[PDB]
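Asks: Got a structure for you, questions after.
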Amino acid sequence: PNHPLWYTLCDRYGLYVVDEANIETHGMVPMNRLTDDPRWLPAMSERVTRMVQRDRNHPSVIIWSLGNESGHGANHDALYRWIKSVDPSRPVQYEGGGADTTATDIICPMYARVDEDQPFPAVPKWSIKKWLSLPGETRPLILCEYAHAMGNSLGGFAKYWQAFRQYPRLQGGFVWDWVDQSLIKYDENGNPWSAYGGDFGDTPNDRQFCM
Amino acid sequence: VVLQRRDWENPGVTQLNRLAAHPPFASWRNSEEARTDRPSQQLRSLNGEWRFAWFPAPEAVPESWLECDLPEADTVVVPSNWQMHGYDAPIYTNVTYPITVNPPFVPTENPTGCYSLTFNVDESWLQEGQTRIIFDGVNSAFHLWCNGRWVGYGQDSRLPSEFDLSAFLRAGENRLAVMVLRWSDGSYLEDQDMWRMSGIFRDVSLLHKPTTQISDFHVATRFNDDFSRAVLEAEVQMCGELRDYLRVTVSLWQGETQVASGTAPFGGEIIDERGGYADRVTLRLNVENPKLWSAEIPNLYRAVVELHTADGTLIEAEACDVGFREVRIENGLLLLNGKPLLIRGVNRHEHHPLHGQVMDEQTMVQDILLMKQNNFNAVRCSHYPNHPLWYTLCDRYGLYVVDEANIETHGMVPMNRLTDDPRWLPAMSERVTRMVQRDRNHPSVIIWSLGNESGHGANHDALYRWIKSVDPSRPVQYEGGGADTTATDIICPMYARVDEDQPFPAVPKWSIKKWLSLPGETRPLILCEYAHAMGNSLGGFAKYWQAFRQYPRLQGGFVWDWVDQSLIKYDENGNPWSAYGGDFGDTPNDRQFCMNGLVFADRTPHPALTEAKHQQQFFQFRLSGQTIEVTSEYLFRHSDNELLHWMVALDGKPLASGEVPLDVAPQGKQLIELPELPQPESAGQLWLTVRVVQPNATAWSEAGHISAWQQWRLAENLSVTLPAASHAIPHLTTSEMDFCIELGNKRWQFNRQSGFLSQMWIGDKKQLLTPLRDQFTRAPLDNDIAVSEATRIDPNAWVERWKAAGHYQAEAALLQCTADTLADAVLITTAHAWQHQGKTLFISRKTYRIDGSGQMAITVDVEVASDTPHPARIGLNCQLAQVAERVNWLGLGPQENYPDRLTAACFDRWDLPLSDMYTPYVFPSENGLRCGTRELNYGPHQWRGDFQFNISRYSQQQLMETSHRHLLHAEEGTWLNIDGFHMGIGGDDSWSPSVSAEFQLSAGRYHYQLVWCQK
Amino acid sequence: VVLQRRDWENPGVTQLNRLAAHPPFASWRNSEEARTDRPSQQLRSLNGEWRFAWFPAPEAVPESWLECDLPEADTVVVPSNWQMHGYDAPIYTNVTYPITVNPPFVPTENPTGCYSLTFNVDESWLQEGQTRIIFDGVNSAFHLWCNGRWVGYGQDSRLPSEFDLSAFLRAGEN
Ligand SMILES: OC[C@H]1O[C@@H](OC[C@H]2O[C@@H](O)[C@H](O)[C@@H](O)[C@@H]2O)[C@H](O)[C@@H](O)[C@H]1O
Ligand SMILES: [Mg+2]
Ligand SMILES: [Mg+2]
Ligand SMILES: [Mg+2]
Ligand SMILES: [Mg+2]
Ligand code: NA
Ligand code: NA
Ligand code: NA
Ligand code: NA
Ligand code: NA
Ligand code: NA
C-alpha cells in the first residue's frame, strides 16, 4: 500500500489503481512455504484487511491484489474470499502460483509473451493469446507485469499492443516499471552519481537489476 | 512478565511457544506395534493424582508455587473439572455470557486453578530426541512452567496444546506447574449452551520423538466411477536434518495382509518458481476392489508410515485407521460412495453427571452402542472438537461425524459482532485450522463445521474457503446467519419445521420442504438441530421422517440432543439427586434448559428414544392383502443378519405367528406372502405385528436385537350379540344431599351439591379419596412452558395462555343434577359450567347409567368456548384408595405415548409395575400417558372405552408445583387421569408454541364414553 | 519485558495496543471545512526535526533514552530512511532474503533506530476527547513510548499504526 496522498491524487487526476497488500515471500523455498502455513495466516490477514479498511473509499482503486510472488497457498484462498465478502465492488487479483489460480478474478501473468509459450513446470507462462482460450478458461487477462524496461529495452512493445487491440479479453497490462531505483552517491570532487546494488558495500547484492 | 502481559485478555495472543497441530502420534520404534495399534513406550500418560490449589485471581498466586508444592494444596484426580471437586460452582447459562460482555476483557475476579505434578523422567529420554508435553484439554487458558521456568501459553479448551520440554527437563525428579484461568478472551468464542466449567479436563501425556521425525501426514483416497479401483495418497512431512539416505515407506494392511506398499526419498514435486518441498514426499498406492467404509459396514485398513534409512534401519513409525470412502455433493445430494445419505443423526455434548466434562472410554462406548441400537448413524460434535478417542470409536463402530470448531459467540449483540471483525480472525482461524490438522485422517468425519451460533461474519467466509482449499474431500457446513449463507455447502437450519414457515426478519426458518425450492436454491438440506427433546417431547417426530423419505434433497438431521446435562448433588443422607441450572448457587442461570436429552444423564432412556428408533428404522413395510412388502433403506449391505417375525392377535390374544428370513438387497424389496389366517371365533379387532430380529450378535448389539417393527389393523368383527340380561336391579335412594345407588355389596354416591360421584363402596371399603371430576388442564410440560432463557416469557406459550384464561383456577358450577329409574338401571344426569371471572370456559354434560351387572356407563359431552385457548386435555380424574402392584391394559404401549408421539407404541395387552407408568423427568410434568386404550385394569377396577390414561401416586397438582423429581412424595392412594382427548406435546422447539394444529383440542364439542366396573 | 518477549521474532504478535484501521480521518469540527478539504485544526503534523541515535541491536539501547535525550544523538529530518543519512548501508537484493532464512528469527545484530521528539500539546486537547498518534510508515517494526511510559508495538512497514496517547500526555512539553 502507498502513501495515503497517492490515492487522493489518483482520484483527482484520474488513474486506475491496483492496490496491493504488503506481502512478498519470494526467497522462500518453495515460494508458498509461508503462505500455505496456517501459523502465518494472522500476519498475512492484517496486511490484507487493514489495506481494505484504509483504502476502500477511494474511487481510483478498482482492483485489490493479494501481494506479489508468494506462491499460491491456502492463506491466499482465505483472504481472497474475505475481500470478496467484505467488498463486492472490486475484483481481486493475484499472480502467484501460475497467474490463473482460484485466488484471482483476472488472469494476471508476469512476462508472458504474445505468441511464444514458456512451458515452465507447474507454473507455465503461456502465450497470452493462447492462455485466454485454454479449455474452461473465461476470465479476462491483464498482465500485472510485462515489457521489462531494464536499460536499453522495450523491444517488441508494439507486438503487445497489437494483441491487446485485436483480442477483446486481452485488456492490457502494467509495464515493469516506472522509475529506475538508482541512489545518489558523491565522489571525491563532491559530484553526485547514480549508484546501484553493491555500491554501498552491500553484499550479497543483485547489482544493476534495481534499475 | 506473565502478570504484566495479561495474555488472557488479548485475542491477538492465543498461544506462546505452542507446537504445530498434527494427527495422533505415538512415535512407535517398532513397525509391528504401529500396525497392530499396540501401546507405545514413547507415549506416556501423566493422568492420575496431581496437586491442586484454587485462587480467586492470578494475582493471588504466590511465586513460591513455581518452585515447590503449596502445603495448602490438595491431591486430586486429573483429568478433572475443578467445579466437580467443589472448589467453586459450575454455572449453567444458555445465551447470556457468564461474564460481563466487554471484549477482550474478563473479570478481575478470575478463578485460577493451580495444578502441579512431580514426576520422573529417565535420562534416555533427554540424551537424544525431543520430549514434548501434550494437554488434550484445558479450560479455558493456561500458562505452563517446568522446574520453575516458563515454557508457554495456550488457549482453545477443546484441542490439544503441545510444548517442547526437551530443554526444561532434567534426569530424575521434575515438577510441572500449570496455571489454569477460568476466563480468558477465548471465553468470548466459547458461549455454548452448557455448564460453564474449567480445569485440566482431558488427558495429559508426554511424547518422545527423535530429532529426525515424522511431523505430519495426510491420507487421501480417490476412486473410479464404480469404486472398483482406488488410489491411496499419503503426504508425509518431516522435521530435523535432511539426508540423502532418508526414506519414507507407507504400507496398507487388510487384517494381517499387506495389500500395498510404497517407498521414496524425501523431495516433493515442483510446485512453483522456487521449486518444491524438500522435506515432504507423497506416496501413491493402488488398491483394487477396496472394501468400502460406511456406518453400515465400517471396513477399515491400516496405514503405517515409516521413517527409515535406505539400508532398512527404522527411525520411527506412525499409523492410522483408513476407511475407503468418498463424500461429495452432486446435483444437490450428499453422496457417500456414490449413494445418497439419509442422516439419522443426533447432537452429542461430552457430558457426565459425576465427572462433568471429563470423557472416558466406557461412557463413549455406551453412547455409541445405544445410538446404533436405536438406529442412529450419525453424530454432530456440538459444538467443539471432541476427545480424540471419540473419532477412533466412530471409525471402528461406524457413525458419520460432523466435526465442529470450538466457536460460539451466541451472547454477542448482534451475533456476528466478533465473527465479522478482522481482529478476531486469527483466534477463529486457529479453532478451525487446528481441528482440521488433527482430525482430517478420520474416515468417520464426513463434514466439517465452522462452529455454532456466531451469526455470519466475513471471518466465516474466509475460513470456509480455507477448508475447501486444504481438504476438498469433505463438505463444509455452518448454520449461523440463516442456515443458507455462502459459508455452507448444506442448508442446515435448526428447528425449521416440516410444513410451517417461521418468517423471522433476516434469519427466517422456512418449512424445510419450501426451503429446498426457493428460487436459485440447489443444495441438500440436513437439519443441524431438530426435534428438541426437552422433557416430555418429540411430538411430531414422524412428520420429519415422512418428509425425509419423500423428498430426495431432505437428507435428514441431528436431533437435539443425546444426553441430559444434569449434574449429581447429594442430600443430607448422602442420597444422589439430579440437579440443573441454579442448583449450585450459580446465578444468573437458565434452570432446566440444560436438559434436552433422549437419555437421562446416566444413559437411562427417555420414552422419546423409542419413537426415534422406530421412525429411524432401516426397513419400510406395506401390507396388501396377504402380502407384506419389505423395502430396505440400506445403501450398501444386504440384510444378512435379519429375520421377520409376524404375529396376528385378537385384542391381545395370539392367534398365529411365524418367521421368514429376510434376503433384501440394499434399496431392494422382498415380498412375503402370509398363510391363510384362521377366522377368529370371538368378536373384536385383529392386529398384525411384524418385527425385524437380528439373530446374530454384532460389535454393537446382542443376539435377538429388534431393529424394526410395524402394525396394521386386519379384519374386525363388530360385537352384535347383546349381553344376556342380568336379573338384578339397582336401587335409588334419594336424600336432600345425595343420590345413592345400591346393588348388593356395591354403593355409588352422587353428591347433589357438587354433582360428582363423590364416593363408591365395595362392602364397607371406600374406593375413592377424591371425587371423580372433570379435568381440562395438565401439569405443564417443558414445551408448554416454552422458555429458553429464564428472563424471557412468551405470552403465546401454552402455559401462559392457559393461566391468563383461568384454566388452572376454573371453578365448577353445578347446573343440573337429576336421577331417574329405568326398568333395569339407574340414570344420573349432570351438567357443570367451568367459569373464570364471569366467562364460561367449558360445559360438561354427563350421564351415569348403572345396571344390574354393576357396570357404570359414563357418557361425557363437553363444550369448549371457541375463544378460550384450546385445553390440554378433556377428561376425568380421581384419587383412588387402592394402591396395587400392577397396571394391566389393552392399548398402545408399553412405553409412555402421546397423540403426536405414539407411532412407536404398539397395540397389545401390556402389564407393568405401577412405577413404570410414571416417567421420572428431572423437571416434573404431565407424564406416563398411554393412548388408544380400550381396557384398563387396576386392582379391583376395570375401565373400558377408547381413551388415554395415566396412573400414578402423584397428582397433577403436585407435579405442577414441584421443580425436581427427588422432591416428589407418593400421595395416599392412586391418582387416575382418564382422557377422552389429550393435546399434543410438541417439541419442534421448546421456546415457542410447537404443537401442530391437528393435535390441538380445537373441535369445540367433544364426546367420549367410559364403562367403570369391578373386575 | 520488552527485551524478554522479543515481539519482533513472533508472527503471532504483529502489534500491541494498536487501534483499528479506518479510512483517512481529520476530525473537522466545522462542516464547511470538511466539505472543502481544508486543513483541520484537529490533525497536526509531527514531521520535521527529531532526534536520532543508531544502535547495532536493541540490547545496546540504554534505558536512560526512555527518560531523556541521548547527548550522542543527532538532529535529523523525519520522515526519513536512516540509510539515506549514512547511519548504515542500504542493501539491494532481488530474491534472496537480506537475512538468513530461519523463520521467525532475525539476526542478533539487528540495526536499531532510536528516534525521539519533544513536542507541545495544547491543554484543550487533554481536557476532552481522544488524542492519538499516527505513524503512516515505519520499517520494519517498532516499540513506542511516551513520557517514559510504554504505549505499544507495530509491524507492517506500509500501513499506518495508530495509538491512543490520551492517558500518556500532559499539557505543554512531551
Ligand atoms: O437447547 C437449545 C439448543 O438449541 C440451539 O439454539 C438455542 C436456542 O436458544 C434460544 O435462546 C434462542 O431463542 C433460539 O434462537 C435458539 O434456537 C443451540 O444450537 C444448542 O446448543 C442448544 O442451545
Ligand atoms: Mg489471549
Ligand atoms: Mg447457544
Ligand atoms: Mg484400551
Ligand atoms: Mg512479530
Ligand atoms: Na483488448
Ligand atoms: Na528489479
Ligand atoms: Na430424502
Ligand atoms: Na439447552
Ligand atoms: Na437374513
Ligand atoms: Na413441575
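Just so it is clear, chain A uses Swiss-Prot numbers, and the residues here are 394-604, in order.
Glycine residues also receive a Cβ, built from the backbone N, Cα and C atoms like all the rest.
Grabbed the feature section from Swiss-Prot, which reads as follows:
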- A:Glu417, A:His419, A:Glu462: Mg(2+) 1 binding site (BINDING)
- A:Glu462 to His: Slowly inactivates galactosidase activity by reducing the binding of magnesium. It increases binding specificity (MUTAGEN)
- A:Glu462: active site, proton donor (ACT_SITE)
- A:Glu538 to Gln: 10000-fold decrease in the beta-galactosidase activity (MUTAGEN)
- A:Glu538: active site, nucleophile (ACT_SITE)
- A:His541 to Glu, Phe or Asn: Poorly reactive with galactosyl substrates. Less stable to heat than wild-type (MUTAGEN)
- A:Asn598: Mg(2+) 2 binding site (BINDING)
- A:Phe602 to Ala: Decreases the stability of the loop 794-804 (MUTAGEN)
Asks: Anything within 10 Å of A:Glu462 (mutagenesis position)? Look among the binding-site residues A:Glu417, A:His419, A:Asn598, comparing CA atoms, and list what you find.
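Replies: Checking each Cα against A:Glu462 (mutagenesis position), the hits are A:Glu417, A:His419.
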Asks: I need the nearest neighbour of the residue listed as 'Mg(2+) 2 binding site' among the recorded positions A:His419, A:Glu538, A:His541, using C-alpha distances.
Replies: A:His419
Asks: Using A:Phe602 (mutagenesis position) as the reference point, find which of the recorded positions A:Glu417, A:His419, A:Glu538, A:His541 has the shortest Cα-to-Cα distance to it.
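Replies: Looking at Cα distances from A:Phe602 (mutagenesis position), the smallest one goes to A:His541.
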Asks: Taking CB atoms only, which of the recorded positions A:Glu417, A:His419, A:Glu538, A:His541, A:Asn598, A:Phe602 fall under 8 A from chain C?
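Replies: Near chain C, the qualifying recorded positions are A:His419, A:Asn598, A:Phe602.
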Asks: Just counting, how many other CB atoms are there within 10 A of the CB of A:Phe602 (mutagenesis position)?
Replies: 14
Asks: If you count Cβ atoms within 10 Å of the Cβ of A:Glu538 (mutagenesis position), leaving out that atom itself, what do you get?
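Replies: I get 17 for this one.
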Asks: Taking each of the recorded positions A:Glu417, A:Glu462 in turn and counting other Cβ atoms within 10 Å of its Cβ, which one has the fewest?
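Replies: Across A:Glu417, A:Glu462, these recorded positions, the one with fewest Cβ atoms within 10 Å is A:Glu417.
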Asks: Quick one: pull the CA-CA distance for A:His419 (Mg(2+) 1 binding site) versus A:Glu538 (mutagenesis position), whole Å only.
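Replies: Pair distance, Cα basis, whole Å: 16 Å.
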Asks: If you count other Cβ atoms within 10 Å of each one's Cβ, which of the recorded positions A:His419, A:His541 has the most?
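Replies: Its Cβ has the most other Cβ atoms within 10 Å: A:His419.
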Asks: Hey, how far is A:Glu538 (mutagenesis position) from A:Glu417 (Mg(2+) 1 binding site), Cα to Cα, in Å?
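Replies: Between the alpha carbons of A:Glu538 (mutagenesis position) and A:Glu417 (Mg(2+) 1 binding site) there are 15 Å.
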Asks: Taking 10 A as the limit, how many CB atoms besides its own sit near the CB of the residue listed as 'Mg(2+) 2 binding site'?
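Replies: Its Cβ shell of radius 10 Å holds 22 other Cβ atoms.
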Asks: Indicate whether the residue listed as 'Mg(2+) 2 binding site' is helix, strand or coil by DSSP.
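Replies: Reduced to three states, the DSSP call for the residue listed as 'Mg(2+) 2 binding site' is coil.
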